[PDB]
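Here the structure is laid out as structure tokens; the discussion comes afterwards.
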There are 4 protein chains.
Amino acid sequence: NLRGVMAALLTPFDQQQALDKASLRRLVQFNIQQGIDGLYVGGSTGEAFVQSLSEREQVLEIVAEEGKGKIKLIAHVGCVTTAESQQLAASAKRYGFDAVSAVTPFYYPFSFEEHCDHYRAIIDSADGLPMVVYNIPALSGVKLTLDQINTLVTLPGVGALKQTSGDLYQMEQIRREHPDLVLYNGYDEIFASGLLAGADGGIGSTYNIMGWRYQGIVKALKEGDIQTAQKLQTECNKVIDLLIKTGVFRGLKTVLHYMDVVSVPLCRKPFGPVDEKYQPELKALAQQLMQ
Amino acid sequence: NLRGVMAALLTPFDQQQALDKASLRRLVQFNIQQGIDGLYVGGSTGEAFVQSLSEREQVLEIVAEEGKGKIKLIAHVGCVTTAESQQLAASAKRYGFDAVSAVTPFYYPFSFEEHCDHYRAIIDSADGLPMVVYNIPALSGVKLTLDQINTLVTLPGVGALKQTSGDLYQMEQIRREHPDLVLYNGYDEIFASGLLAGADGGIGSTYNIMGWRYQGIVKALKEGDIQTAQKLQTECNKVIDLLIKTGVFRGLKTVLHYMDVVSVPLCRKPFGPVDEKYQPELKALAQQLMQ
Amino acid sequence: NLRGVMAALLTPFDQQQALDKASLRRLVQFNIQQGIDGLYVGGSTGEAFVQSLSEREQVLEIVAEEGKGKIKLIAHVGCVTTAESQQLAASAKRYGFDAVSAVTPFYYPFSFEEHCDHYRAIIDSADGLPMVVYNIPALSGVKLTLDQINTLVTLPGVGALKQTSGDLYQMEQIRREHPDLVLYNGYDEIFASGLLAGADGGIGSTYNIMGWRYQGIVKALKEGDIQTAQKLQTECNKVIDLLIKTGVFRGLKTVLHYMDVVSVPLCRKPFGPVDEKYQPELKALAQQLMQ
Amino acid sequence: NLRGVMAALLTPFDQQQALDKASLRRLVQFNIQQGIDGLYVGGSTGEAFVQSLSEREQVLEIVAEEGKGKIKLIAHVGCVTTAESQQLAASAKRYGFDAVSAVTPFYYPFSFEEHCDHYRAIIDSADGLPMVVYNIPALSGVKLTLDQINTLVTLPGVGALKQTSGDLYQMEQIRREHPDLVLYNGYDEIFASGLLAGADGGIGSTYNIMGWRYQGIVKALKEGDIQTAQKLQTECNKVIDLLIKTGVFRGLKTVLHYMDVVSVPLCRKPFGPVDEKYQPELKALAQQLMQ
């Protein structure tokens, strides 16, 4: 039942790179008002890999306060370490999330076997919340086969899969093998094609600023209005071109700033600031998005 | 006017692995009768890189004889040699094909300038026929930037682009920059998602045995009937699943053999024979495709 | 003067997966006694990416306690966060390490400028200790070009380069551009070839169990005995062949366990344990290394 | 006894892009006089993949005619087709070649079983002539594992391996497994390290203009003069640095032109010219290669 359009929450930092809590609550509220189905918290987009476990627990707790039962809450609880994820998995329950998630452990080369035990351990610590297996070869460098994906997605406790892959053949194969699985599209750029291939919904960072567009694409496809599904996608794509040039996280934070949601558009070092040349475009887009 | 669902044509060899002229013709006519929009001849699917120029020119002449005027005919004329490519391009004009096409020359690491001059030299020899730029990084090993792709797609005399890539963000990007461009989807497994992302047609190998499902998806999307564009794409993928186990060129030749179109389902060595274990499955496929 | 045969220190854990302090001191001392030039501490081998900052900081303290003034001591301070890296860089200075080192930040795609800034930021925090730029493309995913390596190596503060790469052409180009640069060979299996190509020392994990052999390779080549240099290199490769099968860190921790250096040969989950079939081979290896 | 330092011959063309037999004869003679142990004809360096069988068979003739008895002779006979390869294998024997060689067929993805079969067929047609497996992952994109290489290297009729990989751990596992095997180092830039890892000689393209330097490295390691072995390799590497700038084949033919050996220094298209700006240096290189 945790199927839908969900924003991969950005984590606002202040001038000295400390977590900015007011803008977090603010971004959460903004995201709710916009009409998004839920929030995926603490993932790549939430700059998790550049924060401590306690900073991560903090953000989890705050978005929980803010988000109770208004929307669906999902905690990316993953670290390279099983114990650390298990700790975050525990907090997630404590704070009342609806599920927990974890990237396939990166950097060190682990065996599929060790990946499966890792998921199992977290699911165990999640004490009840379903798991959302997180696939993203680009960043994790972990290449999974369809067989391995069938095995992972069948572990008891696993309730959904976040496909952050542009392979839409594999997308249809996964839907083919698992008709009832909540399969989420990870690349915003190909959202419409991912849904025609079998995704139920999607989790994305650009959902923070024009979430209604993606909600729009689903409506158009459900009604067979393909040309307007194509219109919304290309409009989303002209934004993604810009964001990729400016750097996605920082660029997103910038627009959100011009929308008076995020006090400081800073990402944490080693991320660098947005190039001044890009502001004109970013303010113009912040303005326009207030459509 | 190169828009359409066009079959990437297999070339039948006899028991002594020499060209089988009777089955080629049987295969041309089979396609024509299947209502395919046209044929792309002499490509990878055609085992072109395992034949001599003469053998290649021969199939050109034979399918022109059989096809000229009934359907659209594109000639894959590319070799690693520019000189040889030109020879085949001149013959394609001579034989009366509607366009000429060529893979980015592979094996040696040429430069993009080198690649541009290469297409220029052939376009020339094609003495009037539109060039179809054929992108297939997988097999060729050439990773073209979208900027690079724009330079080629706008090179004087170029009329289309065979996108054999699964990168569908890049599909919509090309469509966005070139709204009047004939863009063929190259990976059958994602045909429907390719069209949605931008392709206006496609050239694929599995069209030889089920060209109608592919033409059906085009219809279903035009209609706004996604549920059946999906039903059909999964019907195609179940086939592709099998074909990949057995070997796509030999498995297509086998299913077509059981369909009484091709005499010997042999590919040239180094390709090997279909594993007998799959013969009963392919036998079955041929049978049910006579639907 | 940070040239030499340096061991990449393993960090021993107990039954509960907590740092095993006693075994660590024992391991620090084993290396000292085996005659190694120094220790590189808190690296990949040291499972730094699977422990906390305080743990990492703990290990640095203890090894500085144990080995200060006895051998060269380089601290891997690296993290994804520049701020976390800065924290540990300041500690390394406080405990009295000789150099500070940092992997190119991973997971997120950072620009080369962002990488330079990252090193500058850490170098600043090291307040005087030189920096050993650590190039490990396979694990990190950061493909640096030679030019990029030339820039990073010329940054004020940088005194050495840890080339954990098998490209031995780039090894001599680096040596050719930088005659005074300390250039450590990162891949133990190619040690002898790496010294022939320009490396002047090396840092390696296997140095923990048979450091005396790489010392021999350095002696051999200096003395022009390529017969023993090859003799030792194949002997080392025979063990490496094994370790790769068993899993390198765990495999090495088991060998040291049978050498009575390490109490519990465990690695932190996600790593699984050594497979029972390797026990007799490792047991037998540990016994013959007592040579 | 086909252990040695073999030059991968260049194939000279005329202004018209046809063969300059006059210069080929001169090239063969120049390498002989240089002191090369043998010649490898019709490989990538001999622009074989941009030549017809007849042109390749013609080059096989003229050099057998010009160098039989004087030096060792190895005909590269590989084509993607087993048949075209077999045809050339037969001619190699006919013209009296010492050995035969074939690159792992490329472009279409073939299985290992298919590769083994291909080699057997060629081995069969060379009717007694030993086969030199030609491994070159970079240009062919065929990735063989150590086990696969072990199987190829033990196929009956196989006499040697041309290792065109910079993986010097693999070099030594091959030497370790097969102590009697003739192992040719394929990357000129790492020749000295390739030999210290296990190779007994090399087949390289830069040998045409400075083969003596490569003989000197063999002499150097033989005598345990690693210092002059290193001096020599950096001399070779500075040439390689430039050559990679100009384009290696075109650049080789140009210095050879300034050396009077090759009349016209063209490569066949798709290769373009040496950019005008390199002429001075290449001219200068040839000037100094008269050492």
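Swiss-Prot numbering applies to chain C: residues 4-294, in that order.
Header lists the method as X-ray crystallography, 2.2 Å.
Each residue, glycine too, has its Cβ placed from N, Cα and C.
In Swiss-Prot this protein carries:
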BINDING   C:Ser47, C:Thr48, C:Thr167, C:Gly189, C:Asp191, C:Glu192, C:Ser208  aceneuramate binding site
ACT_SITE  C:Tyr137  active site, proton donor
MUTAGEN   C:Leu142 to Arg  Changes substrate preference. Maintains much of its original N-acetylneuraminate lyase activity, but shows a 19-fold increase in condensation of L-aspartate beta-semialdehyde (L-ASA) and pyruvate
ACT_SITE  C:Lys165  active site, schiff-base intermediate with substrate
BINDING   C:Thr167, C:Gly189, C:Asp191, C:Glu192, C:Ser208  aldehydo-N-acetyl-D-mannosamine binding site
MUTAGEN   C:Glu192 to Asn  6-fold higher specificity for dipropylaminocarbonyl-substituted derivatives
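Sequence features annotated in Swiss-Prot and their locations in the structure.
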{"residue": "C:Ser47", "record": "aceneuramate binding site", "contacts (Cβ under 8 Å, 6+ apart)": "C:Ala11, C:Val106, C:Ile139, C:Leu142"}
{"residue": "C:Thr48", "record": "aceneuramate binding site", "contacts (Cβ under 8 Å, 6+ apart)": "C:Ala11, C:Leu12, C:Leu13, C:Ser208, C:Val251, C:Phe252"}
{"residue": "C:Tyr137", "record": "active site, proton donor", "contacts (Cβ under 8 Å, 6+ apart)": "C:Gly46, C:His79, C:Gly81, C:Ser104, C:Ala105, C:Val106, C:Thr107, C:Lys165, C:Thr167"}
{"residue": "C:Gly189", "record": "aceneuramate binding site", "contacts (Cβ under 8 Å, 6+ apart)": "C:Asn138, C:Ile139, C:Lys165, C:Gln166, C:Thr167, C:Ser168, C:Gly205, C:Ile206, C:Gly207"}
{"residue": "C:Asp191", "record": "aceneuramate binding site", "contacts (Cβ under 8 Å, 6+ apart)": "C:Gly205, C:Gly207, C:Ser208, C:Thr209, C:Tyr210, C:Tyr217, C:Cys239, C:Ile243"}
{"residue": "C:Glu192", "record": "mutagenesis position", "contacts (Cβ under 8 Å, 6+ apart)": "C:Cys239, C:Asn240, C:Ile243"}
Here the 10 Å Cβ neighbour count for C:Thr167 (aceneuramate binding site) comes out at 24
Within 8 Å of the Cβ centroid of C:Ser47, C:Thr48, C:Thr167, C:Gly189, C:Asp191, C:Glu192, C:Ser208, the other same-chain residues by Cβ around the recorded aceneuramate site are C:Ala11, C:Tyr190, C:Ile206, C:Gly207, C:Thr209
Quick one: what's DSSP say for C:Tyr137 (active site, proton donor), helix, strand or coil?
strand
Using DSSP, would you call C:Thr167 (aceneuramate binding site) helix, strand or coil?
coil
Using the CB centroid of C:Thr167, C:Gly189, C:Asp191, C:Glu192, C:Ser208 as the aldehydo-N-acetyl-D-mannosamine site centre, which other residues of the same chain sit with their CB within 8 A?
C:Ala11, C:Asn188, C:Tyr190, C:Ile193, C:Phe194, C:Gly205, C:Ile206, C:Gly207, C:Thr209
List those recorded positions among C:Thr48, C:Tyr137, C:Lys165, C:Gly189, C:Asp191, C:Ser208 whose Cβ lies under 8 Å from any Cβ of chain A, in sequence order, or write 'none' if there are none.
none
Residues from C:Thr48, C:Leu142, C:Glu192 facing chain D - recorded positions, CB under 8 A:
C:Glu192
Fewest-neighbour residue among recorded positions, criterion Cβ within 10 Å, set C:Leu142, C:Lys165, C:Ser208:
C:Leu142
Largest inter-residue Cα distance among C:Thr167, C:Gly189, C:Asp191, C:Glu192, C:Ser208 [record-listed aldehydo-N-acetyl-D-mannosamine binders, Å]
12
